[PDB]
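**Q** Questions regarding the structure given below will be posed in turn.
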Amino acid sequence: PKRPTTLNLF
Amino acid sequence: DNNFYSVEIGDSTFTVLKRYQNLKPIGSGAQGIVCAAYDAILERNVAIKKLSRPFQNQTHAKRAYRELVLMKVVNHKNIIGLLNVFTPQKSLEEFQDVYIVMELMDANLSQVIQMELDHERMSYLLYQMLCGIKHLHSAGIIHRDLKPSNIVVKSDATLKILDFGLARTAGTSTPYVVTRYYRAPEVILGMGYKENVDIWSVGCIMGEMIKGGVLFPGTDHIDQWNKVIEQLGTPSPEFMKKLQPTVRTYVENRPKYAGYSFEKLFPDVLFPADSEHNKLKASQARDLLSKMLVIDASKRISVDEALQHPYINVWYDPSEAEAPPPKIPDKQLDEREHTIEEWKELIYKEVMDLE
């Protein structure tokens, strides 16, 4: 299970 | 000519090192307005928090000191970073203002709560909040005011906690200081508190993330209790017994409530698709939710338990989760009464050290 590395604050 | 300078931001004056430029207002702490700023030297955005003559009061000085101390001492990738401190005044006699420079993240959770996270993100953020909290607890420190707007994120999906003005060791020894919607029963009802008070806050935060909106709204400090029992149902008499009698009477007086199950509090509709492998399941989230959002602190899960929980431990990493405690010099003990001027002294010494 990979750590996410993006998070969308648009 | 000189080292500092001045800009009016509305009715507030920021007097700060020339390195800091282009200030913009952004928010508040318990104490402090805070500006975003360019640090022309380090060439990066920062956050400057002005603490206005904090020695002006028991409260303000107590909170300011803690915040000064804890920000120096704390070190963890999930606590917001110290960068700088200063006063523009030139002496203990001149002195009035403290300024704290910290890293600037991209957004507070406000924010994320509205977007629709997949499990891996939702579980990851929680995991990061918890390592942060385990870091404070790890040294006896309780944050007491965890709430979406004290938790900041960045678009690489990283997360840090913020504002330590409220932060101290265990409870009883003022009531309406922690934000209403995140108040644990032990705080609403005046019984004093242990580290897992922070866990109640996390439960609410997680809940909101999923809910799309505040978990126990509650229209004033008293209605707040209604929302809690309306949902979780009436605590046990085993619990009520620990309630002080004045408050005990009111509580026992409420309409009784069965309370909804967590499956009903938090149906599948509300959750994303379930993830690739096993533990990131809507139902696992429920299980965790159900061990944090428990009225009776003595039946409530701890941080270390929460990190162990199958929904959170899929990220578990000992070097994040079992770091060395921040070291608090036994001097500072988050409770002492000092005075008018013993305070002005302490902070100054403490800013002086830190400059």
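For chain A, we keep the numbers from Swiss-Prot: what you see runs 158-167, in order.
Using the three backbone atoms N, Cα and C, a Cβ is placed for every residue, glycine included.
Among the mutagenesis results in Swiss-Prot, A:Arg160 to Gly has the note: Abolishes MAPK9 interaction. The residue drawn here is the original one. Annotation of the mutagenesis experiment A:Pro161 to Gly in Swiss-Prot: Abolishes MAPK9 interaction.
Locate each feature and note its surroundings.
**A** Counting Cβ atoms from all protein chains shown, A:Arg160 (mutagenesis position) has 15 others lying within 10 Å of its own Cβ. In the three-state DSSP scheme, A:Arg160 (mutagenesis position) is classed as coil.
A simple way to gauge crowding: the CB of A:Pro161 (mutagenesis position) has 17 other CB atoms within 10 angstroms, across all the protein chains here.
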